[PDB]
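**Student:** Here's a structure for you.
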Amino acid sequence: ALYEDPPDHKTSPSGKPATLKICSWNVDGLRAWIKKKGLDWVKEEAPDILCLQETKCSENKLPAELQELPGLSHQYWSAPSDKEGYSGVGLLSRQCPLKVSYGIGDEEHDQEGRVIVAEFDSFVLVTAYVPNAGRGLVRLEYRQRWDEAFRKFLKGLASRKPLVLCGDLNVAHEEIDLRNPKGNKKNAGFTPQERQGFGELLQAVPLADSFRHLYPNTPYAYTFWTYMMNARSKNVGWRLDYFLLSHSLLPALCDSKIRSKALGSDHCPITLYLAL
DNA sequence: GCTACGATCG
DNA sequence: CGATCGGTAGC
């Protein structure tokens, strides 16, 4: 019932210092989160890149403070075609991106504004807000179709440069990845299809659970807690947000934090330092 | 008031 | 189990 995120370890196993900080956050309503003092934290965090999930907001409405964000001058956004005030992702960065694509190159899955790929120098970044299988699992059957595709797309990317996948990947991979593993085997985020698909994901590319790789033992590390009950004040949550990065990035991997004390939404931000 | 983002205790 | 009372942000 504890979990206290450890200190920020800013060095690789090789030896050299950090040279890239990536923060990702499922803000649960961009606007609201903003009023909730989110940018103060952002400005306070100083990530070189900031991926945001569930922005649930279209560009011709984006809060003004955004542009006013200093070291994040390059802002890219994505929203659902027919879904007003739904899904939506946003990638922000200090250094400008060589190439920036939206979605995973697939019609039916791209129509919800859930993916953004930012190509860089030493690596590539994708930020995603994975399709919730919904309550009663009304969408689990479809979900798996996304996954089938998603891993397919990501693999072809990990063929040129080191890939960095982050966002609400919407899955409690292992039982260690949620406070109550047993009591949720028949609730979204923990289905054996989702979990399997996720594992299948790791192997296929392949990719690595940055955090898990740093704390294989460390339990109670949740990045999401439902608003229901006093969930957060009781740390009874799930860890649905990850930093999956190609194998080649592991000798450069510094840390993977779960900034729990960061208040703003049902999810907490997650930062990835890279000694690139 | 509803709709898409699950811990409780029968 | 599995029914459900039930915190949000946004239409």
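In order, the residues displayed for chain A correspond to 43-318 in Swiss-Prot numbering, which applies throughout.
Structure method, as recorded: X-ray crystallography, 3.0 Å.
Keep in mind that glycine also has a Cβ here, set from the backbone N, Cα and C atoms.
The active site feature in Swiss-Prot is assigned to A:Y171. The active site, proton acceptor feature in Swiss-Prot is assigned to A:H309. Summarising the annotation, Swiss-Prot assigns Mg(2+) 1 binding site to A:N68, A:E96, A:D308. The feature Mg(2+) 2 binding site is assigned by Swiss-Prot to A:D210, A:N212, A:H309. One mutagenesis experiment named in Swiss-Prot is A:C65 to A, and its note says Abolishes the redox activity. Does not abolish the AP endodeoxyribonuclease and phosphodiesterase activities. Reduces protection from granzyme A-mediated cell death; when associated with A-31 and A-210. Quoted from Swiss-Prot, the note attached to the mutagenesis of A:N68 to A states: Nearly abolishes AP endodeoxyribonuclease activity. As a published mutagenesis entry, A:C93 to A appears in Swiss-Prot alongside the note: Abolishes partially the redox activity. One mutagenesis experiment catalogued in Swiss-Prot, A:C99 to A, is accompanied by this note: Does not abolish the redox activity. Per Swiss-Prot, mutagenesis A:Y171 to A, F or H is noted as: Abolishes the AP endodeoxyribonuclease activity. For A:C208 to A, Swiss-Prot lists a mutagenesis experiment annotated as follows: Does not abolish the redox activity. Quoting Swiss-Prot on the mutagenesis of A:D210 to A or N: Abolishes the AP endodeoxyribonuclease activity. Reduces protection from granzyme A-mediated cell death; when associated with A-31 and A-65. According to Swiss-Prot, the mutagenesis experiment A:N212 to A carries this note: Abolishes AP endodeoxyribonuclease activity. Experimental mutagenesis at this site is recorded by Swiss-Prot as A:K299 to A, annotated: Reduces the interaction with TOMM20. Abolishes localization in the mitochondria; when associated with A-301. A:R301 to A appears in Swiss-Prot as a published mutagenesis result, with the remark: Reduces the interaction with TOMM20. Abolishes localization in the mitochondria; when associated with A-299.
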**Student:** Would you count the other C-beta atoms found within 10 angstroms of the C-beta of A:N212 (mutagenesis position) for me?
**Tutor:** 26
**Student:** List, in sequence order, those recorded positions among A:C65, A:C93, A:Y171, A:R301, A:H309 whose Cα sits within 10 Å of the Cα of A:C208 (mutagenesis position).
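**Tutor:** So far as Cα distances go, the recorded positions lying within 10 Å of A:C208 (mutagenesis position) are A:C65, A:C93, A:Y171.
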**Student:** Under DSSP, is A:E96 (Mg(2+) 1 binding site) helix, strand or coil?
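**Tutor:** DSSP assigns A:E96 (Mg(2+) 1 binding site) to coil.
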**Student:** If you measure from the C-alpha of A:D210 (mutagenesis position), which of the recorded positions A:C65, A:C99, A:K299, A:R301, A:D308 fall inside 10 Å?
**Tutor:** none
**Student:** Only counting partners 6 or more residues apart, tell me which same-chain residues put their Cβ under 8 Å from the Cβ of A:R301 (mutagenesis position).
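**Tutor:** The list for A:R301 (mutagenesis position) reads A:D47, A:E87, A:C310, A:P311, A:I312, A:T313, given in order along the sequence.
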**Student:** May I ask for the distance between A:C99 (mutagenesis position) and A:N68 (mutagenesis position), taken between their Cα atoms and rounded to an integer number of Å?
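**Tutor:** So the Cα of A:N68 (mutagenesis position) lies 13 Å away from that of A:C99 (mutagenesis position).
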